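Chemist: Below you will find the structure I want to go over with you.
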Amino acid sequence: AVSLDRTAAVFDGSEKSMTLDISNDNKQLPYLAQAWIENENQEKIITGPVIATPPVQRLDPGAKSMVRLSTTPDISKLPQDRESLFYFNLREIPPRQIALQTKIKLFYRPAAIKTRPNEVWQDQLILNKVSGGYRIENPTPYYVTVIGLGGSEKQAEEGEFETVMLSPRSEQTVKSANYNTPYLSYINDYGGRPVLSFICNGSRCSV
Amino acid sequence: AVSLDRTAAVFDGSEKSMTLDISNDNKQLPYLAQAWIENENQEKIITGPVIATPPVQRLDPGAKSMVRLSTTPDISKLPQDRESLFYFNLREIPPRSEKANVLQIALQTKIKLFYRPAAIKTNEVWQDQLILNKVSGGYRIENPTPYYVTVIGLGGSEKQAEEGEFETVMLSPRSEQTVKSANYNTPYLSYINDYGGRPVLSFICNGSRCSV
């Protein structure tokens, strides 16, 4: 079984490339590993502006390798004030029993919106009480992945399948209960799952 | 972890529906099972001619369920003299968890789903019609029948035919593929049959044309 080094990747727009480490954790049989890039619509794109190499590769048992993610000149065609979403894809082909694949989000982040250290831009989310839920607003230049909404801090962490991903400078309507003091849980850049407290004022709520 | 009851499925053209069994082998956490159909080029298709019900479903810990495959009346547009290739897809979606050993990303898979029209319905071994014609730097495998034949190994002996790791070569009905390989005095070929088995065949070559 081929393992990836992470569950989500931020592509620093400052760099022209970056690598991901993979490894065949089977200490006996060898595995193939196909890699490819998709756009936000999940459609395979082969001419860039982000490409994966090598496309396919053999991993001897217990071996460790990598995949390279480089950009092409038309990388400047993508917006430079917001992130763009791609999906890094990976399929492991077992030797002679079915192939398994995974896709992780690949967040291309232009150098202009490179975040400052210890920066928490998720403070800018705005909650709007709607009919049976919230019209959540993300004014930031980044995709924010919400994983739980609660009435208490620990209640924002017990949801099972409450995952909602917002686009930069957008709004979504999420079906939800109406809490007095909503607490939002989210995934950060490294995989942390911090919680935010909101104080509502009428229909509109903020941190 | 959602599991399928088979590595490949054959859709019988005479039937209207057919079910695949899926189980949640995790006896502690609930999972969503996303199912969908793709055509021969691996593009999702929602308007038929084959559909999967339901698209999404919650499988409680250790639960067992099923996905239904069925045809829409536009199934009649497909050729009745050969098989048609579809892919059944399954994506398992994990709940949020803090357990270190639980993967927090969705995994997926697709098995081949061969539509077999009522006319070409079959213990019959149609892979016997396979012909091997010697050519430069290998052979030209010809598939005279109306079915798909998956070739997973080609060698000098029965064991060298099962020594193949990743050399799969799938043959469209009534097609032919040239495979680069060594010239063998007695070529053995291994293929996947409908049930998932892996038989091996023995070829007798009379000049440049070889047959079972």
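By the numbers in Swiss-Prot, the shown part of chain A spans 22-117, 125-235.
How was it done? The header gives X-ray crystallography, 2.6 Å.
Keep in mind that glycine also has a Cβ here, set from the backbone N, Cα and C atoms.
Swiss-Prot documents A:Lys133 to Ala as a published mutagenesis change and attaches the note Loss of chaperone activity, no interaction with PapG.
In the displayed structure, how are the listed features positioned relative to their neighbours?
Modeler: The local packing around A:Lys133 (mutagenesis position), expressed as other Cβ atoms within 10 Å of its Cβ over all shown chains, amounts to 18.
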Chemist: Just need one number: Cα of A:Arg117 to Cα of A:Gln125, in Å, whole number, across 7 unmodelled residues.
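Modeler: Here the Cα-Cα span across the missing residues works out to 8 Å.
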Chemist: Can you tell me whether DSSP puts A:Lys133 (mutagenesis position) in helix, strand or coil?
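Modeler: The residue in question, A:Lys133 (mutagenesis position), is strand (DSSP, three-state).
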